[PDB]
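Visitor: Can you keep this structure in mind? I'll have questions shortly.
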There are 2 protein chains.
Amino acid sequence: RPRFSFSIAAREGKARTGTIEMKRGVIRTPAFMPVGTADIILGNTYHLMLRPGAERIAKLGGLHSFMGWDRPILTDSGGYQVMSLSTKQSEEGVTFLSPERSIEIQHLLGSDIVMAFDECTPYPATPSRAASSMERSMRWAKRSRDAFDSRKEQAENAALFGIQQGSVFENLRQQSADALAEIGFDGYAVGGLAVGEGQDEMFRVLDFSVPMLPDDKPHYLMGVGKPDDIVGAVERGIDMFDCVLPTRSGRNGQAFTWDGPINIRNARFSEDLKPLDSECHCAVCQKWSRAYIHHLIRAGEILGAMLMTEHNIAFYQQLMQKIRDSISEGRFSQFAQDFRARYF
Amino acid sequence: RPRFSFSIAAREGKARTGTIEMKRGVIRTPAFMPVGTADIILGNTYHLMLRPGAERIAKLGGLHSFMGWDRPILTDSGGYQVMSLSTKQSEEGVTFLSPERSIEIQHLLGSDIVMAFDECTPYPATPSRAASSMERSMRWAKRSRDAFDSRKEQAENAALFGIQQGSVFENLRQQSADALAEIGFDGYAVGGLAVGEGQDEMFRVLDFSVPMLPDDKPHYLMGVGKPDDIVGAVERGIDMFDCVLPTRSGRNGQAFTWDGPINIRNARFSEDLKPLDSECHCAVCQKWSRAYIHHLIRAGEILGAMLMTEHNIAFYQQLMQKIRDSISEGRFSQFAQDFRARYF
Ligand SMILES: Nc1nc2c(CCNCC3CCCCC3)c3[nH]c(NCCc4ccccc4)nc3cc2c(=O)[nH]1
Ligand SMILES: Nc1nc2c(CCNCC3CCCCC3)c3[nH]c(NCCc4ccccc4)nc3cc2c(=O)[nH]1
Ligand SMILES: [Zn+2]
Ligand SMILES: [Zn+2]
């Protein structure tokens, strides 16, 4: 396969479905990208750079070998997580990480899809602040680009995505898209959302923001989201998603179903013999009832949380497959409406 | 198959290997019986009788259906766990559970191998106290027997095991064996060990205690134990084991290997690319290194503990298979010696 190729096989309104081809494999879009601790998984740049360290992961053969995953891997650039989990900023980078070091770390980890090093602007932000932040991220984008291109193994085998900022402002989203397109990336992420703004506002921003990106490249919405977030985002032309929700939910007793999320610890499930979800083809739903998973989690059994997690991961992939088929078949708008009618 | 049949296919010194046949399946001996939350798994009588309650498990179709396990299930009688996790005693039973109620609960859960309701005498115990306790357990054994026989579905489809007490005293172990044999059970457990006495003392007690049980019935050593405990116990004529160690170890960072247990969190494993154990055929060892499992557990990832747990469960079953084959082949005493040389 090539280093990177994106082909759109079908469209419905703003929604698209197709494929990304890379040397380690094909990614069907729209795609959900789960954390690896699916066609592609997410590595944890921030964590790995601290434990065991990027150099050590390299010494150990790279993330593919480390995690026993030979398919594509995406890494974020780390600053999001530094700012929210670690901080002193400068034009150079963040002390607590610069574009160049971020790209180097992602190279050492060996990821296939590399994210430029950006600043996820805080919400809410004034126009001036949003602009200043966005402008810095675009200088950091060019630095990221240059750093990525300077490493031949990286430039020839991986792909680099640019990240749009601009907060909730249309003119800044536009300038950002402009700067990113001028530099040129393999793909474009919509950053700076899922920062506290709420779904209506996120959708409003996506309505004008996603058409500003190159149509012939994938669009990645970072950190999004609930099942209903994803459907609405795909309606607005997003192709790729990542979110910790399915795995965090699963650790905390929450399961996603076609009828909405459920809290399995609640006593109403203690004698419920139906599977987690009635339609779900996942292994968990093939074998065990809500009553047993309830039992395990209430008892503090690690098995219960693992079963919940597997189910949620599978639910998310089933959702994306249903989105892909419906777009392909020209019935995505009906699916969306049917989905929401039942989910809510 | 029949309700219950035990056949010994080969012997080596005191050690035996063979099979238990029951309606839900065959159990190869010597057998390790893991907790189900293998040819047979253990249900958790004490927990289940409290949550969701035995009657409710019955309403839900019995433990086989609840846990999605159609093979034999063993249940303990609950008093061990009441005394150590819950208490007022009487000849009637324990307030915090009597022989009759214990047997009823085990019936409601639908287990295939039912344990009589006994008292695991505390360690250390004086001869007088050990005797008084043992004598009560033997009256409770007869009550258990009668209760089990009174329920036709139980008496025709399940099996009942008697439990020897007597602490560390030979004469009391003998009287206990005598009373149990007089009542008559499908199998005989050696109770009242793994109570703080240490391996040398446990082996010393097994040396005289196991030959006192009927040779033509299975011998179950309750709550035992580490890999080296099991090998020594099989040397002394034990056929069945249960122990929380593999699952608790796995939750706490400890893995069993042919070279002894290891604490995977230790920094020495952070760059160790060997699997958990080099010989282990388990799925975990087929795919992931010590370095990654180290990483997961240090990060608090539930996946790491699940992988450790699966490995330990598999290690234990590999141990039992190696014990069975060597006894069958007449080389168990060499295996034992080779095992200990490397394990320690
Ligand atoms: N460069 C960059 N990253 C962002 C991220 C991280 C995406 N997930 C990375 C992934 C790497 C592996 C470890 C896990 C994270 C975001 N996450 C969110 N929302 C989360 C909101 C949320 C939703 C559910 C639960 C918690 C938080 N907004 C984000 C905006 C940006 C952004 O502008 N730039
Ligand atoms: N009737 C009865 N039960 C006993 C038990 C419970 C066996 N495991 C049940 C199983 C049911 C499902 C939940 C888990 C337990 C014992 N466990 C131990 N040693 C444990 C010593 C130990 C070893 C490693 C870790 C913790 C404790 N000695 C025991 C003696 C007796 C006894 O005389 N009578
Ligand atoms: Zn499922
Ligand atoms: Zn293994």
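To match Swiss-Prot, the residue numbers of chain A are left as they are there, and the shown ones run 11-47, 64-112, 115-124, 135-382.
The way this entry was determined, per its header, is X-ray crystallography, 1.8 Å.
Cβ atoms here come from the backbone N, Cα and C positions, even for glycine.
I grabbed these lines from Swiss-Prot:
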- A:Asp102, A:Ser103, A:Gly104, A:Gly105, A:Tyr106, A:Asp156, A:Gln203, A:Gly230: substrate binding site (BINDING)
- A:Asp102: active site, proton acceptor (ACT_SITE)
- A:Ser103 to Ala: Strongly reduces activity (MUTAGEN)
- A:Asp156 to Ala: Abolishes catalytic activity (MUTAGEN)
- A:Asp280 to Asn: Abolishes catalytic activity (MUTAGEN)
- A:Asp280: active site, nucleophile (ACT_SITE)
- A:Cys318, A:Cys320, A:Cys323, A:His349: Zn(2+) binding site (BINDING)
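So that I understand the layout, could you describe where these features sit and how close they are to other parts?
Guide: DSSP gives A:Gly230 (substrate binding site) a coil state; it is part of no helix or strand.
Sequence-distant contacts of A:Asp102 (substrate binding site), defined as residues of its own chain at least six apart whose C-beta falls under 8 angstroms from its C-beta, comprise A:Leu68, A:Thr71, A:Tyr72, A:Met153, A:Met260.
Cβ neighbours of A:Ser103 (mutagenesis position) (same chain, under 8 Å, six or more residues apart in sequence): A:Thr71, A:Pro137, A:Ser140, A:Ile141, A:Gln144, A:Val152, A:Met153, A:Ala154, A:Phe155, A:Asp156, A:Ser182, A:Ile201. In the three-state DSSP classification, A:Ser103 (mutagenesis position) falls within coil.
According to DSSP, A:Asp156 (mutagenesis position) sits in a coil region rather than a helix or strand.
Long-range Cβ proximity for A:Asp280 (mutagenesis position), meaning a same-chain Cβ under 8 A and a gap of 6 or more residues, is found for A:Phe42, A:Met43, A:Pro44, A:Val45, A:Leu68, A:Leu100, A:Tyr258, A:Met260, A:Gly261, A:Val262.
Sequence-distant contacts of A:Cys320 (Zn(2+) binding site), defined by Cβ-Cβ distance under 8 angstroms and a gap of at least six in the same chain, are A:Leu314, A:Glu348, A:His349, A:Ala352, A:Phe353, A:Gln356. Under DSSP, A:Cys320 (Zn(2+) binding site) is assigned to coil, being neither helix nor strand in the three-state scheme.
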Visitor: Would you please pick out, from the binding-site residues A:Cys318, A:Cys323, the one with the fewest other Cβ atoms within 10 Å of its Cβ?
Guide: A:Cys318
Visitor: Other residues near the substrate site, CB within 8 A of the CB centroid of A:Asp102, A:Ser103, A:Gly104, A:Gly105, A:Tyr106, A:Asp156, A:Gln203, A:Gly230?
Guide: A:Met153, A:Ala154, A:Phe155, A:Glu157, A:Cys158, A:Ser175, A:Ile201, A:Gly229, A:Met260
Visitor: I want to verify one value. Collapsing DSSP to three states, which class is A:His349 (Zn(2+) binding site)?
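Guide: DSSP assigns A:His349 (Zn(2+) binding site) to helix.
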Visitor: Using a Cβ cut-off of under 6 Å to any atom of ligand 1, determine which of the binding-site residues A:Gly104, A:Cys318, A:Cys320, A:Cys323, A:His349 qualify.
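Guide: From A:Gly104, A:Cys318, A:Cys320, A:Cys323, A:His349, counting a Cβ under 6 Å from ligand 1 as near, there are none.
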Visitor: With 16 residues not built between them, what is the whole-number Cα-Cα distance in Å for A:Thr47 and A:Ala64?
Guide: 13
Visitor: Taking a cut-off of under 6 Å between Cβ and any atom of ligand 3, tell me which of the recorded positions A:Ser103, A:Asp156, A:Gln203, A:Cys320, A:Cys323, A:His349 pass.
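Guide: So the answer is A:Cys320, A:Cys323, A:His349.
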Visitor: If you measure A:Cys318 (Zn(2+) binding site) to A:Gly230 (substrate binding site) at Cα, how many Å is it?
Guide: 33
Visitor: In the same chain, outside A:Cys318, A:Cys320, A:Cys323, A:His349, whose C-beta lies within 8 angstroms of the Cβ mean position for the Zn(2+) site?
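Guide: What remains near the Cβ centre is A:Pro313, A:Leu314, A:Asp315, A:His319, A:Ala321, A:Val322, A:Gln324, A:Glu348, A:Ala352, A:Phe353.
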Visitor: Would you mind reading off the Cα separation of A:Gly104 (substrate binding site) from A:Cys323 (Zn(2+) binding site), to the nearest angstrom?
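Guide: So the alpha carbons of A:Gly104 (substrate binding site) and A:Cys323 (Zn(2+) binding site) sit roughly 35 Å from each other.
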